[PDB]
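Novice: Please see the structure below; I have some questions.
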Amino acid sequence: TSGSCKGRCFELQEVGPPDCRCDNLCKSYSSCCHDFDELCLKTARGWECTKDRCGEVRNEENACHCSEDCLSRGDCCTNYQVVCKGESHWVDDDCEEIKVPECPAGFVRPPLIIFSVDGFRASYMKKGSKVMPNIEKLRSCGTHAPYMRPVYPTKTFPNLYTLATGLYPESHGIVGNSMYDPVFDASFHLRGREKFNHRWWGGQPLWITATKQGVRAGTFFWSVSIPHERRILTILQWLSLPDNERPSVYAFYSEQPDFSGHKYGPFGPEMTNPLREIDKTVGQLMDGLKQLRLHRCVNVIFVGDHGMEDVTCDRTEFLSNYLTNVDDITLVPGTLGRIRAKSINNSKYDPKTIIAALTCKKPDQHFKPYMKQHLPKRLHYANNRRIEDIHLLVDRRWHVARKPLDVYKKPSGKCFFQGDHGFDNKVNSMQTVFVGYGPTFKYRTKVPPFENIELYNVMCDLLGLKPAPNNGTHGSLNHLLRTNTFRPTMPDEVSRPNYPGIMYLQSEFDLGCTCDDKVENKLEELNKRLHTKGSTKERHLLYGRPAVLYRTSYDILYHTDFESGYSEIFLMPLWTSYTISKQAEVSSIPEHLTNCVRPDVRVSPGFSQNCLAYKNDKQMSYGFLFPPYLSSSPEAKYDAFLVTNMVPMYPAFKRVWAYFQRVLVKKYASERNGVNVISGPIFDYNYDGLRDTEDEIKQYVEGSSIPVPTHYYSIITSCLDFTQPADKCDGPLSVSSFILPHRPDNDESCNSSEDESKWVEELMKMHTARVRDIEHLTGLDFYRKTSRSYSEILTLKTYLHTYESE
Ligand SMILES: *[C@@H]1O[C@H](CO)[C@@H](O[C@@H]2O[C@H](CO)[C@@H](O[C@@H]3O[C@H](CO[C@H]4O[C@H](CO[C@H]5O[C@H](CO)[C@@H](O)[C@H](O)[C@@H]5O)[C@@H](O)[C@H](O[C@H]5O[C@H](CO)[C@@H](O)[C@H](O)[C@@H]5O[C@H]5O[C@H](CO)[C@@H](O)[C@H](O)[C@@H]5O)[C@@H]4O)[C@@H](O)[C@H](O[C@H]4O[C@H](CO)[C@@H](O)[C@H](O)[C@@H]4O[C@H]4O[C@H](CO)[C@@H](O)[C@H](O)[C@@H]4O)[C@@H]3O)[C@H](O)[C@H]2NC(C)=O)[C@H](O)[C@H]1NC(C)=O
Ligand SMILES: CC(=O)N1CCN(c2ccc3ncn(CC(=O)N(C)Cc4ccc(C#N)c(Cl)c4)c(=O)c3c2)CC1
Ligand SMILES: [Ca+2]
Ligand SMILES: [Cl-]
Ligand SMILES: [K+]
Ligand code: NA
């Protein structure tokens, strides 16, 4: 309450009561000293030097200075050298490679300045290029991606705090712009004081990582009323502090273009000016750095949080059109929906009835309901008590609301928003920007699109920090950097495989299985043993066997057409690997073999599944990981019916799996010039995105110890140069992968009553995944043996095939 900001303007360490505050957040708290506006928010004469001000006598009342002592004081207007000393604007200088940091004496490391822009959609870089010369120079001279993928939901606070932490929102806890925490019994909103409480904010953001390791860094937050020109001048003044006091990491935040984009839509004619204004702010920063002789010293990152889509009030779905009992729910509305019971601890609120009432009710329905554990695993949006059990994924360009009165406000509801964001993070309009410029970034370099979760590790590298544990894959963005301080290495294999031979006679098994395999030589007798010993393994295991990164007991099983790693604990393969060439032939399962399952004489009865359990379980059927349809010969096809290739499958899911195996695998082999497929089960009953231990499994095949997978994955690899076949590729690889939910119905697919050709591939595309997602869910490590660099393989493992257009 009481005291003064004299000598304290934008102080870096925040003070507690009794003392009032003078730091860059005091306005948000209504806790600034009474003279903060007078001393710290000077506006007199605006932000630019003019010719008549050059060499003026210093007037301490001015916003910034054009007096001769201003460089020494560190408080010149940013254009001072241009107007008063014949210098050129940074933007007017030619791009010149920054091979080494060119820093003043006393600089122990290149500072990092993070320039974050709210709502800056990726395509602004092309579509607004004529009005953003400073930004276009950073982009073309530095390192840029064509776009950067935000996290879900594609909202401001979840994405900004992901930038700062390298964590998914479910881990850092900022799961939306609005949230309710049922343990706190409290709500977080963009406006208000509740968000000030540290209890909402988990993980370890960069400013804390830096400070713990002796690198000075304040928080990245800004009070909204502090104008942009003053934020830039404040950063430039901090950069003028003595070496022992000066931060090494800085954050500028702009509320634009998002603020205007909501009002005018992403490409409204009103959007040109906010793009020009952000560009001018970038120019002020670069000119100011150039004055301080820091423009070839500092690393600058120009980064957005999310993009912006066209969304209008008339494109609103109302839950009151679907639910008779809409007053029994609370909805977090908008470009996503989150539903919970209106009254806490209510015994007779049924999420299953709500889901049903919201499922495929109108043909053009513009949202889909999910239990959060059923959302695509790529969204990583479930493991937090602030995420409601019922989630509505809203179509791009749409909103969901509970009742019409929520949207059309009195008198009679006019709209007055035309843009919004928050949709699925694969949606093109939600993609945002990344540019890195400075001595540590590459020169004039384009990099592929990547996810914002990866940036925290890079920012730690840029500062010489060890990153806190996060969801980036450290090394996957080494290709952005001229000088890398991190050398990634493969995780050590924890469990070594057994390689069993023929150890059991047929009569030792009592599995209740049958197969018509007795029917029908010395030439093909040796060839069989060779195949069982691994003679075709270099064809079907193209990138080495996967490493198992936890303690377990498993066997490598070789066959003519496929190899597998068979878990004696889970009684099924952890992975099955097989290559299908462009020329491969699809065949049927012969009539006489429809219900064939065969004991595997390499694997004990005690470590085998059994057909009786499947007969008895009236809900559960089975399928096979290596598909019998893709056998190389009628004789090799018998290997596909081994009990060691069988996995539990609901009949509903078998429709999906059989279409993938019979139709799609061969299609991809045709289109990609062969594919290598690795398939397997995933168990994630606690929806944490991580491999379950055996004591976490909640469902088994009835009367057995056969665990039921929650999902089934495949990783489908080929040669990036598709003129070379998958099995003879000399260069970089191409991958697409999926994690399909193992569900007892196809309620997710509204067209599922149609032939699989009309709906299965759409479902698979929705559940596209990165190899890294499968690695977390399985405890396996892939691509152990390739001819490619490890950094390149880490980039491959973070790739997501999105299926969007351009
Ligand atoms: C994405 O990356 C992240 C980060 O690597 C991955 O998330 C990590 O996942 C780990 C495994 O699940 C998990 O380990 C837990 O940790 C428990 C301790 O957790 C607290 O302390 C953490 C460390 O804090 C310190 O270091 C950090 C540096 O990062 C500093 O910032 C801190 O200030 C500290 O110095 C802390 O990060 C963690 O934060 C969570 O909880 C906070 C308060 O609720 C939230 O504010 C915050 O947002 C985090 O919330 C997330 O994570 C929790 C789970 O921790 C989750 O519930 C939330 O929904 C949200 O997702 C805490 O403050 C530790 O007790 C655990 O050990 C128990 O379980 C294991 C078995 O799983 C046993 O081996 C062990 O013996 C022990 O068992 C005993 O206790 C059990 C009950 O806990 C009991 O049932 C049992 O019977 C036993 O008695 C375990 O190690 C990390 O916490 C987690 N980190 C984060 C930030 O989320 C994530 O998995 C990656 N995702 C993917 C898909 O790969
Ligand atoms: C964790 C912690 O140290 N806390 C909790 C938050 N507290 C706090 C106190 C005051 C504030 N004034 C203003 N704004 C608005 C704002 O800063 N924007 C919109 C930009 C922005 C920048 C970086 C991140 C990031 N990362 C985020 Cl998400 C948002 C606040 O968000 C704000 C927050 C400070 C103490
Ligand atoms: Ca799990
Ligand atoms: Cl939200
Ligand atoms: K059955
Ligand atoms: Na359906």
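So for chain A, numbering is Swiss-Prot's, and the shown residues are 54-573, 576-591, 617-886, in order.
Placed from the backbone N, Cα and C atoms, the Cβ positions cover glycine too.
The following feature annotations were taken from Swiss-Prot:
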type	residues	note
BINDING	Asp171, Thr209, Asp358, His359	Zn(2+) 1 binding site
BINDING	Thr209, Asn230, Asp311, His474	1-(9Z-octadecenoyl)-sn-glycero-3-phosphate binding site
BINDING	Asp311, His315, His474	Zn(2+) 2 binding site
DOMAIN	54-97	domain 'SMB 1'
MUTAGEN	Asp171 to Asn	Abolishes lysophospholipase D activity
MUTAGEN	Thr209 to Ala	Abolishes lysophospholipase D activity
MUTAGEN	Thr209 to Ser	15% of wild-type lysophospholipase D activity
MUTAGEN	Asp311 to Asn	Abolishes lysophospholipase D activity
MUTAGEN	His315 to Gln	20% of wild-type lysophospholipase D activity
MUTAGEN	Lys430 to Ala	Impaired secretion. No effect on lysophospholipase activity
Novice: Taking residues 6+ outside the domain 'SMB 1' (54-97), which of them lie with a CB under 8 Å of any CB in it?
Specialist: 112, 114-116, 246, 249, 269, 271-272, 274-279, 283-284, 287, 290-291, 298, 300
Novice: DSSP-wise, what's the residue breakdown of the domain 'SMB 1' (54-97) into helix, strand and coil?
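Specialist: Once the DSSP states are binned, the domain 'SMB 1' (54-97) shows 9 helix, 5 strand, 30 coil.
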Novice: Tell me which of the recorded positions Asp171, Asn230, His359 ends up closest to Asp311 (mutagenesis position) in space, Cα to Cα.
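Specialist: Comparing Cα positions, the closest of these recorded positions turns out to be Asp171.
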Novice: Relative to the Cβ of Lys430 (mutagenesis position), which residues of the same chain, six or more apart in sequence, are found under 8 Å away?
Specialist: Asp764, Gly769, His791, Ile819, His847, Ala849, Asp853, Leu857
Novice: Which recorded positions (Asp171, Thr209, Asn230, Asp358, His474) fall within 10 Å of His315 (mutagenesis position) by Cα distance?
Specialist: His474
Novice: For the recorded Zn(2+) 1 site, enumerate neighbouring residues of the same chain (Cβ within 8 Å of the Cβ centroid of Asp171, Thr209, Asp358, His359, site residues themselves excluded), in sequence order.
Specialist: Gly172, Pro203, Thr207, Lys208, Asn212, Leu213, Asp311, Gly357, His474, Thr485
Novice: Counting only residues 6+ away in sequence within the same chain, which have a CB under 8 Å from the CB of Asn230 (1-(9Z-octadecenoyl)-sn-glycero-3-phosphate binding site)?
Specialist: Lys208, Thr209, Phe210, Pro211, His242, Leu243, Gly475
Novice: What Cα-Cα separation, expressed in whole Å, is found between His474 (1-(9Z-octadecenoyl)-sn-glycero-3-phosphate binding site) and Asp171 (mutagenesis position)?
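Specialist: The separation of the Cα atoms works out to 11 Å.
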Novice: In this deposited model, 2 residues are missing between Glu573 and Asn576; what is the Cα to Cα distance between those two, in Å, rounded to a whole number?
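Specialist: The answer is 10 Å, taken between the two Cα atoms.
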Novice: Fewest other Cβ atoms within 10 Å: which of the recorded positions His315, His359, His474 wins that one? Let me know.
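Specialist: Candidates: the recorded positions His315, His359, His474. Fewest Cβ atoms within 10 Å: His315.
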Novice: Looking only at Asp171, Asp311, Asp358, which of these recorded positions has the biggest number of Cβ atoms within 10 Å around its Cβ?
Specialist: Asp358
Novice: Report, in whole Å, the straight Cα-to-Cα distance of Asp171 (mutagenesis position) from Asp358 (Zn(2+) 1 binding site).
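Specialist: One finds 6 Å between the Cα atoms of these residues.
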Novice: Taking a cut-off of under 6 Å between Cβ and any atom of ligand 4, tell me which of the recorded positions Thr209, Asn230, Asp358, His359, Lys430, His474 pass.
Specialist: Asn230
Novice: Within 10 Å of the Cβ of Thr209 (mutagenesis position), how many other Cβ atoms are there?
Specialist: 22
Novice: What other residues of the same chain, not counting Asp311, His315, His474, have a CB atom within 8 A of the CB centroid of the Zn(2+) 2 site?
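Specialist: Once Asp311, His315, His474 are set aside, the remaining close residues are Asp171, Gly172, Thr209, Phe312, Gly314, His359, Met361, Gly472, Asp473.
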Novice: Look up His359 (Zn(2+) 1 binding site) in the DSSP assignment and report helix, strand or coil.
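Specialist: Going by the DSSP assignment, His359 (Zn(2+) 1 binding site) belongs to neither helix nor strand, so it counts as coil.
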